[PDB]
Structure formats: C-alpha cells, structure tokens
Amino acid sequence: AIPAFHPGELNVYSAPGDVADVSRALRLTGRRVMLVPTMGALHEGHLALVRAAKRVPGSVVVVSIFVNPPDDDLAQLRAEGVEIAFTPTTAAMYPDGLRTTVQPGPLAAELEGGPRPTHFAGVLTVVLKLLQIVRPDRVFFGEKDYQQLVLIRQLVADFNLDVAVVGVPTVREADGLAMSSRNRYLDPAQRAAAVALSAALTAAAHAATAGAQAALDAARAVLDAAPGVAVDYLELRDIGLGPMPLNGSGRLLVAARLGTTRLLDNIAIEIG
Amino acid sequence: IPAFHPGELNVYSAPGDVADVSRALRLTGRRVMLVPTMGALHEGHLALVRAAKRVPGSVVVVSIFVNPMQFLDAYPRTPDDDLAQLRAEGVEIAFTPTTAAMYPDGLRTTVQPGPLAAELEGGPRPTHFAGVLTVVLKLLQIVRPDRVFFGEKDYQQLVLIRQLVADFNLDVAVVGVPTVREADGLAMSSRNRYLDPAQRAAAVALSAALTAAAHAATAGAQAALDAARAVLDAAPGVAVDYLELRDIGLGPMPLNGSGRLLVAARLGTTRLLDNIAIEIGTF
Ligand SMILES: COc1ccc(S(=O)(=O)NC(=O)c2cc3cc(OC)ccc3n2CC(=O)O)cc1
Ligand SMILES: COc1ccc(S(=O)(=O)NC(=O)c2cc3cc(OC)ccc3n2CC(=O)O)cc1
Ligand SMILES: COc1ccc(S(=O)(=O)NC(=O)c2cc3cc(OC)ccc3n2CC(=O)O)cc1
C-alpha cells in the first residue's frame, strides 16, 4: 500500500520509505519529480528554488528539510503550492550511524575546504542519500554556494546518477548582498560593509573587458575600501573551478570574515 | 534507445546504452537482474546467473569490467570464454564498459567504506574496498537493477556492499549466492588456476578446516577454531594469513550463537580465501 498523497495539498512525510513510495507512485502517474533540499528556516532564496521547480510542466515539488549533523516553513511551502515536504529525523537518515560515506574529489580540499575539510564529505553524503530516497528528475540548488554546487555536479557525474542538477541564480537583497541565513546577525556597520563582497564581484565582472588582472584588481580595490572585512580568498577560476583559462568563461569567488560571520559570494565572469 | 533483441545476447559498451535499454525494459515490467563480474567466468558465475534467471520475467544483465581501482596486469581475462557461456545460459545483456567510459575524469568522487574496510582483507590493502564500492555503486546506478547478485565467497566484500546499499538508500535487493565448490570442496576461484598440482592437492585444506570447525562447534568456539587450525597445520605448504570467527555482519559486535568463520591462506604465491556459516553450541 502506497502511503496517502492528496494532490494540490501540502503532504508531509517523515519516513524515508514513505516519501520514496509516494515519489515512485507519482513518477508512474506521469508527474516529473523535482527536489529542493533545504536545512529549513526558509527564505526568499528557497522560494526562488521552489518557483524554478514549480515551472516545469507536470512537476510535483518535493522540499526536503533536514539539518545535516517549522510550523512556519510548512506554511511558506503551502503558500507556494508545494505538494510534498520531506522532514526526516537524524535517526531515520542514519539508522546505522555514520558508516559508508562519500569522499569528494580534490576540489573539496581547496577554498572552503581549507577552514572546513570534511564539510563537503558530509554534504555530498546527505545529498546522495536524498537523491536515492526521492529519485527526482531534477534537483535545485542556489548558486551562492558555488563550490558545493560544482562538487554536487561531480558527485552526479562520478557516480552516474540520473538526475539533472539545476543551479538557480542567487537571490540578493536590494543592495546586492547575497541572501544568507547569516545576514540577520550583522550589526548595521557590518551589514553596510558586507555589501563590498557583491560590489567587488560586479565591479570585477564589468572590469573583465579589460582582462583578468583588471577584473581582480577592481574586486580587490572594492574589498580594500571596506572596514572590518577580512578576506579569506578572492579567486578567479574556470566554471568547473579548475585554473582560469587565458580567455573565456569563469567564476570569481570571494569569502570573508566580518567579526564572527563568514560570508561568501561568487559571480560569472567573461574574460575580455 | 539502442537495438535490444529479446532472447538474444545483446552486448553494450556504452553506459548510456545499457542504462536506456534497462530503463526501457523495466517500464515494460521486466525485472532487471545484475550479475557484476570481473570476467574470467567459471561455474560460480553461472550459478549467480541461474539464480538471477529464476526471478520471474527477469531480464539478466551481466557486467564484465576489470576495475583498475580495487588493485592488475596479472588478472585473468578471457572474454571469448566469458561471452560464450552467457549465450549458453540465455543471458540477454552483457555490459562491457571501457576504463575510459567508467573513469573519464580519473578517480575523483569515491565511496569511503566504513571501518570494516580496514579489517581482514583490507588491513594491508587500505584503498582496496573503496575501489570496489565505487565501481559497484556506479554499476548499480548505470543499470538500476531490482536485484544484484554476489557469491558468498568474498564474504567481507558482500557485507560491505550490503552496507553501501543500506547507507546510501539504494533501491536494490542484494542476493548472496552460496559458494560453488569443486568436488573435493575447494571454493571456485579465478586464482585456483595458479595452483601447481602439489598446491591444488594441499588447497583442499581450507575447506576441510572450515567444515571441520563447523562440526567441532557443538563443543564451542575454541574447539571449532582449534580443529580448523589443526587441519591447516597438517597441510603441506599452507601458510595461514588469518583464521577468524565473527558475527555474520562481521562488525562491532562479539559473536552470538551464529556467525562466520573466515580463512585466508597462501600456497606459494597464491592467496586463497574461504568462509563458512558456523553455529556455536546450540545450533
Ligand atoms: C486516471 O484517473 C485519474 C488520474 C489522475 C487523477 S488526479 O486528480 O490527477 N490524482 C492523481 O493522479 C493522483 C492520486 C495519487 C495518489 C497517490 O498516492 C495515494 C500517488 C499519486 C497520485 N496521483 C498522481 C498525481 O497526483 O498526479 C484522478 C483520476
Ligand atoms: C546540501 O545542499 C544544501 C542545500 C540547501 C541548504 S540551505 O542551508 O537550507 N539553503 C541555503 O543554503 C540557501 C539556498 C539559497 C538560495 C538562494 O537563491 C536561489 C540564495 C541563497 C541560498 N542559501 C544561502 C543560505 O541560506 O545561507 C544547504 C545545503
Ligand atoms: C566488485 O564485485 C565483484 C563481483 C564479482 C567479481 S568476480 O571476480 O568476477 N567473481 C568472483 O569473485 C566470484 C564469484 C563467485 C561465485 C561463486 O559461487 C556462487 C563462488 C566464487 C565466486 N567468485 C570467486 C572468485 O572467482 O574468486 C569481482 C568483484
């Protein structure tokens, strides 16, 4: 017996086996299964992922909410017309504790894997599990965590997963600051200074007609004009995060500490 | 999707091809059975295949791939002898990928097995099981079978694959098939061919030791282990690596009434393994 599912209602499952059965029942009735993974505390960036997923003709949207080791979140999803919320416990996800895991490739040891070297192993492990539980046709992630998104594409590619990975443009505040759950903690002076990250990147992207060095010098100047912004890295790479080619498409990534808050941002760059 | 000829042996090299045929088949309601092999097929593989064949409306996929990542040049390869037997058994799909198609980016994302992988066969081979679980995951994702078949001979490997499948929520049933033996009890293996006639005669000691322990066990674990050791010790040119009695999941738990006795031994340059279910005291 397939667990109950009521079309056009918010259906909330906590059992991995339950969401798996429903997703399979749906896939067999025609629906295209779309997965939006979240650690909850939903914001406009999640709603953008949901609207992207909702656009696909015949979609049923699954939003997972799992804090990788509420009433409001569900209300937000209902207001978006999401049909499934997957909300498992730690024990349901890890009934045998930590055992088999994903070892990311070398990219995980670079950039954000510098301060957090086992972060991405955790992330790719739980993403792989959610993909196997729900078996979506498409999985939606924001572009803010760029290195993570690239490592997920590598996961998908390396383990031959049959899922399209869709990166959705980062939703930003009125002044460009990338949506983040860390932003609410900035005092007004930190919050005014944080704008330098996206200002630096958008300056870089426009300076890039003048080449790579001008793009980087432009970003760096903008960061140098902000007080209390401790830059951990500022790096131009190819879109896959390998070495930036002579000319061509790239990505510019920055990370910085503002008091106790670590902020990240990144942007598409085109050289010359 | 490529040509599939039913009732015929269809050979596919490209992952995308076998993936599409397999998907096509499952939507027609055929159940997809996978027998992963490293080629050089013997009667143990045929038994894996026959088990897969008896699943109703099954279509059977046998994959043949020598994975560089679990090691290599020495390994037995005989694809002429491999595909002939598959046709003879009525297997309809052989999946024979190239190293390039499987590892176009080299080794990058890999499976890190649990701590079982550092024990027994993994002790002196630290990344061996990481290589095995990665290839098995990739084959499962390419073929997406309903059930996958393994022999019980490489028991530690089978337990690790069960872990892989539970730990990554894979939608596949793992089937262990009792180890096929030569008529003296020697466990089928690709490595047997490397035994000279002296060594082949001596090699009966591993299975003799195991069956001895299994009946010795009414008198307890020490008696079972001591009987096995004596049989191994009485055997010419058998150098024992390990001889270990564990719980059936091999894992972070003692032993109850029931478990698994595992032996690895060297005959000249050839390493032989075997194992058996053991019941201690009552059972
Ligand atoms: C063939 O007759 C039909 C087909 C579809 C519908 S419906 O209004 O679009 N509802 C469903 O299709 C539907 C119900 C349903 C229940 C399930 O678990 C109990 C799982 C999937 C279900 N579906 C498919 C869907 O919502 O698209 C109603 C009647
Ligand atoms: C393993 O993959 C995930 C997926 C989602 C999360 S999360 O912590 O719930 N969500 C976010 O991190 C998040 C999503 C998002 C989307 C955006 O635009 C579409 C912009 C920013 C986003 N964030 C940033 C944040 O919340 O810190 C975390 C890890
Ligand atoms: C990664 O998972 C696998 C799966 C199969 C192989 S293999 O080298 O082609 N085959 C075996 O190792 C094997 C299968 C088998 C079956 C048996 O009876 C059912 C008995 C022994 C078996 N072997 C042992 C062997 O060939 O050494 C190798 C690795």
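Going by Swiss-Prot, the residues shown for chain B are 3-73, 79-290, listed in order.
When the header is checked for method, it gives X-ray crystallography, 2.1 Å.
Each Cβ is built from the backbone N, Cα and C atoms, and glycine gets one as well.
DSSP gives B:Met40 (ATP binding site) a coil state; it is part of no helix or strand. All protein chains shown were included, and the count of other CB atoms within 10 Å of the CB of B:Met40 (ATP binding site) stands at 17. The ATP binding site annotation in Swiss-Prot covers B:40-47, B:158-161, B:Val187, B:195-198.
Within 10 Å of the Cβ of B:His44 (mutagenesis position) there are 17 other Cβ atoms, across all protein chains. Quoted from Swiss-Prot for the published mutagenesis B:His44 to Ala: More than 1000-fold reduction in activity and 52-fold decrease in adenylate formation.
The mutagenesis experiment B:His47 to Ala is recorded by Swiss-Prot, whose note states: More than 1000-fold reduction in activity and 60-fold decrease in adenylate formation. 10-fold decrease in the affinity for ATP. In sequence order, B:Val37, B:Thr39, B:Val64, B:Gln92, B:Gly158 are the residues near B:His47 (mutagenesis position), counting only same-chain partners six or more apart with C-beta under 8 A.
Marked as active site, proton donor by Swiss-Prot: B:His47. Under the DSSP three-state reduction, B:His47 (mutagenesis position) is assigned to helix.
Looking at Swiss-Prot, you'll find the mutagenesis B:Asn69 to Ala noted as follows: More than 1000-fold reduction in activity and 50-fold decrease in adenylate formation. Within the same chain, residues at least six positions away from B:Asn69 (mutagenesis position) with a Cβ under 8 Å of its Cβ are B:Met40, B:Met109, B:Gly138, B:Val139, B:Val142.
Recorded in Swiss-Prot as a mutagenesis result, B:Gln72 to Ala carries the remark: More than 1000-fold reduction in activity and 45-fold decrease in adenylate formation. In this view, B:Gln72 (mutagenesis position) is surrounded by 19 other Cβ atoms within 10 Å of its Cβ, with every protein chain counted. B:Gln72 (mutagenesis position) carries a helical DSSP state (H, G or I).
If you look up Swiss-Prot, you'll see B:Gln72, B:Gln164 marked as (R)-pantoate binding site. Residues near B:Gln164 (mutagenesis position) in space but far in sequence (CB under 8 A, at least 6 apart, same chain), listed by position: B:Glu128, B:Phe136, B:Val139, B:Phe157.
Annotation note: B:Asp88 (Mg(2+) binding site) sits in a helical segment as assigned by DSSP. Residues or ranges marked as Mg(2+) binding site by Swiss-Prot: B:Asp88, B:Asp89, B:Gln92.
Under the heading of mutagenesis, Swiss-Prot lists B:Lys160 to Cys and annotates it as follows: More than 1000-fold reduction in activity and 120-fold decrease in adenylate formation. The enzymatic activity and the affinity for beta-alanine can be increased 10- and 3-fold, respectively, by alkylation of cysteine of mutant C-160. Under the three-state DSSP scheme, B:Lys160 (mutagenesis position) falls in the coil class. Long-range C-beta contacts of B:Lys160 (mutagenesis position), restricted to its own chain and to partners at least six residues apart, with a cutoff below 8 Å, comprise B:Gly46, B:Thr186, B:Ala194, B:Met195, B:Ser196, B:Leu280, B:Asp281, B:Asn282.
Quoted from Swiss-Prot, the note on the mutagenesis of B:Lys160 to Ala is: More than 1000-fold reduction in activity and 50-fold decrease in the affinity for ATP.
According to Swiss-Prot, the mutagenesis experiment B:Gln164 to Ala carries this note: 50-fold reduction in activity and slight reduction in the affinity for beta-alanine. 30- and 40-fold decrease in adenylate formation and pantothenate formation, respectively.
Close to the recorded Mg(2+) site, the chain also has B:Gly41, B:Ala42, B:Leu43, B:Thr85, B:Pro86, B:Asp87, B:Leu90, B:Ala91, B:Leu93: residues not among B:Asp88, B:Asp89, B:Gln92 whose Cβ is within 8 Å of the site's Cβ mean position. Take the Cα of B:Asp89 (Mg(2+) binding site) and measure to each of the recorded positions B:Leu43, B:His44, B:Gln72: the nearest one is B:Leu43.
Mapped onto three states, the DSSP output places B:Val187 (ATP binding site) in coil. Residues from the recorded positions list (B:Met40, B:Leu43, B:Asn69, B:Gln92, B:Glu159) with a C-beta closer than 6 Å to any atom of ligand 3: B:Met40.
In this structure, the binding-site residues B:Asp88, B:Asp89, B:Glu159 were compared by how many other Cβ atoms lie within 10 Å of their Cβ, and the smallest count belongs to B:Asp88. Sequence-distant contacts (6 or more apart, same chain, Cβ under 8 Å) of B:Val187 (ATP binding site) comprise B:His44, B:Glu45, B:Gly46, B:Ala49, B:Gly158, B:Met195. Listed in sequence order, the residues of the same chain lying 6 or more apart from B:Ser197 (ATP binding site) and placing their CB within less than 8 Å of its CB are B:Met40, B:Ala42, B:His44, B:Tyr82, B:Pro83.
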